[PDB]
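First up is the structure itself, then whatever we jot down about it.
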Amino acid sequence: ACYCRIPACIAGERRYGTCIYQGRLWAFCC
């Protein structure tokens, strides 16, 4: 399962779609 976009190990994969929730997008983090 993928989490949201947070200043973390965002590398590896980059999600194109963005999640609008409280102003926080979801990057591909695993």
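Residue numbering for chain A follows Swiss-Prot; the residues present correspond to positions 65-94, in that order.
Header says: solid-state NMR.
The backbone N, Cα and C atoms fix where each Cβ goes, and this holds for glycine too.
Quoted from Swiss-Prot for the published mutagenesis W90 to A: Almost complete loss of bactericidal activity. Under DSSP, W90 (mutagenesis position) is assigned to coil, being neither helix nor strand in the three-state scheme. Counting every protein chain shown, 16 other Cβ atoms lie within 10 Å of the Cβ of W90 (mutagenesis position).
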